[PDB]
Amino acid sequence: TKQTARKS
Amino acid sequence: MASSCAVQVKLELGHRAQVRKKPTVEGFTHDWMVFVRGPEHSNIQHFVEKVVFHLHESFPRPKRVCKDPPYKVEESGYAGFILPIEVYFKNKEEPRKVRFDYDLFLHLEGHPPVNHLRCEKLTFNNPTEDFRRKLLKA
């Protein structure tokens with residue numbers, strides 16, 4: 001992916 | 001009465017995100033900014049009480065409240081998240097607010113910076129006379 005990791 | 005009315009206002013939600021030249025001392029790798037505005041520099045402040053950005057609880061003072069434009073938040077971070085945004089109206093009757101779940105996403109190093117725009121139209125059916133006047137002053 002082009003995106004960084006995510007947080008919830 | 002014989003007349004009915006439907007007023008429609010347009011809002012632009014959006015965000016910008018850039019990889020920092022050097023991460024912050026905390027480890028944060030990106031600078032971003034998120035915003036709510038109207039188009040053509042319209043004066044939405046006529047009908048918008050406040051805009052509330054609900055940041056991820058990892059951020060200090062996560063409830064960021066903007067009572068006066070520009071309705072924006074500028075932070076540094078290291079990871080994308082969903083950011084609920086609430087626009088409060090200068091109204092007395094329903095709806096008193098509208099909520100959008102904004103995807104605050106960040107791109108990797110080596111890809112271009114993020115510049116994202118998201119258009120949303122709000123439709124008020126038969127507003128009161130005073131809400132209607134503010135809506136149309138915008």
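So how was this one determined? The header says X-ray crystallography, 2.9 Å.
Note: Cβ is positioned from N, Cα and C throughout, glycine not excepted.
For reference, Swiss-Prot has these:
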type	residues	note
DOMAIN	B:1-138	domain 'YEATS'
MUTAGEN	B:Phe28 to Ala	Decreased binding to crotonylated histone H3. Decreased binding to acetylated histone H3
MUTAGEN	B:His56 to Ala	Decreased binding to crotonylated histone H3. Decreased binding to acetylated histone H3
MUTAGEN	B:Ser58 to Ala	Decreased binding to crotonylated histone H3. Decreased binding to acetylated histone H3
MUTAGEN	B:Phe59 to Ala	Strongly decreased binding to crotonylated histone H3. Decreased binding to acetylated histone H3
MUTAGEN	B:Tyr78 to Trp	Does not affect ability to discriminate between acetylated and crotonylated histone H3
MUTAGEN	B:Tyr78 to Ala	Strongly decreased binding to crotonylated histone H3. Decreased binding to acetylated histone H3
MUTAGEN	B:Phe81 to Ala	Decreased binding to acetylated histone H3
MUTAGEN	B:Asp103 to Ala	Decreased binding to acetylated histone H3
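Structural mapping of features recorded in Swiss-Prot.
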residue: B:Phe28; record: mutagenesis position; Cβ contacts under 8 Å, 6 or more apart: B:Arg20, B:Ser76, B:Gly77, B:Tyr78
residue: B:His56; record: mutagenesis position; Cβ contacts under 8 Å, 6 or more apart: B:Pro62, B:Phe81, B:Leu83
residue: B:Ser58; record: mutagenesis position; Cβ contacts under 8 Å, 6 or more apart: none
residue: B:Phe59; record: mutagenesis position; Cβ contacts under 8 Å, 6 or more apart: B:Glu75, B:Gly77
residue: B:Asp103; record: mutagenesis position; Cβ contacts under 8 Å, 6 or more apart: B:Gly80, B:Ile82, B:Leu83
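Contact with chain A, taken as any Cβ pair under 8 Å, is found for the mutagenesis positions B:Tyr78, B:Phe81 out of B:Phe59, B:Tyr78, B:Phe81, B:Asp103. For the recorded site, B:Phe28 (mutagenesis position), the DSSP three-state label reads coil. B:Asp103 (mutagenesis position) carries a strand DSSP state (E or B). Taking all protein chains in view, 18 other C-beta atoms sit within 10 angstroms of the C-beta of B:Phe81 (mutagenesis position).
Residue counts for the domain 'YEATS' (B:1-138) under DSSP, helix first, then strand, then coil, are 15 helix, 71 strand, 52 coil.
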